Amino acid sequence: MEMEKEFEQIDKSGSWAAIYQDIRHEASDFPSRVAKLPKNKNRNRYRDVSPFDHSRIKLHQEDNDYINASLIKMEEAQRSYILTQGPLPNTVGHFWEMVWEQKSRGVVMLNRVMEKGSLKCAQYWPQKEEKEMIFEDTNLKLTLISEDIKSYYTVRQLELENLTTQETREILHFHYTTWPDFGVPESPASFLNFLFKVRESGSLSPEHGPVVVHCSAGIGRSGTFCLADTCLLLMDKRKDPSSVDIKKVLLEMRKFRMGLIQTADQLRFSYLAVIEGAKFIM
Ligand SMILES: CC1CCN(c2ccc(N)cc2Cl)CC1
């Protein structure tokens, strides 16, 4: 079926939970043996969220190459993403090592450091220009260059230096600051405006490594971001845009990381975002 009328049909029939459970039942199951090794217990934020072996990002380090991060490679859309958990106190150096080694330009953050009175991720970037951060375990230096605070999101320019080679690179940090502590946004308008700002920066383009995107576990809000982006790109590329099937795209992405889209409300919000976004594209 088309999207906007399939949407109204699920609303009127109140069957979002059944649609979402079907997706959970059909989703791929692949091994995640490296994630479950005992030496990696303190590298995982949640015991039930792990990267598959076949798609995990490997750190270029012979001691322990493990990080909780996955490469999502969308063949028809010609778009790749790295989805990862919010960094832990003991994995902030690994996080920036990954950014460096994978040649990413942009980092997309969809959570606040504290939500619901608990820490959802480490303070992994510097908050003042004159107070830079040094990660001694991976030999990197990170400096805040500029910060632009808007009503729904903040953009930061960061400088990452490989201290071993003295090479430097500019990284763009896109921070969506207004996702509610519970549920999903009432309108997709600010999320779509945010998605277009990331696009306009060049961070998603093939001339760079894959964008790094995260929330707390790296599957819910993060899944919503890449699902909406890929579906809108396919609607632009194809002769028949009504042939884009959001459920089929989500199952394809779940071949590369488990659990993408965590609730039936997030599924409904993803439909809403693609529907409204398709009108603005033209
Ligand atoms: C990193 C912290 C930074 C402050 N954030 C924040 C919260 C609410 C609004 N409106 C704006 C922002 Cl910038 C929460 C997480």
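Per the header of the entry, the method used was X-ray crystallography, 1.8 Å.
Just so it is clear, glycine is given a Cβ too, placed from its N, Cα and C backbone atoms.
In this view, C215 (mutagenesis position) is surrounded by 27 other Cβ atoms within 10 Å of its Cβ, with every protein chain counted. Residues or ranges marked as active site, phosphocysteine intermediate in Swiss-Prot: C215.
The substrate binding site annotation in Swiss-Prot covers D181, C215, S216, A217, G218, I219, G220, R221, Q262. Counting only residues at least six positions away in the same chain, the Cβ atoms of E115, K116 sit under 8 Å from the Cβ of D181 (mutagenesis position).
According to Swiss-Prot, the mutagenesis experiment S50 to A or D carries the following note: No phosphorylation. Within the same chain, the residues at least 6 positions away from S50 (mutagenesis position) whose Cβ sits under 8 Å from its Cβ are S32, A35, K36, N44, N68, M258, listed in sequence order.
Swiss-Prot lists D181 to A among its mutagenesis entries, and the accompanying note reads: Substrate-trapping mutant.
Annotation of the mutagenesis experiment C215 to S in Swiss-Prot: Catalytically inactive mutant; abolishes sulfhydration.
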Fewest-neighbour residue among binding-site residues, criterion Cβ within 10 Å, set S216, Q262: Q262
Integer Cα-Cα distance in angstrom, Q262 (substrate binding site) to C215 (mutagenesis position): 12
C-beta crowding around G220 (substrate binding site), within 10 angstroms: 21
C-beta crowding around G218 (substrate binding site), within 10 angstroms: 28
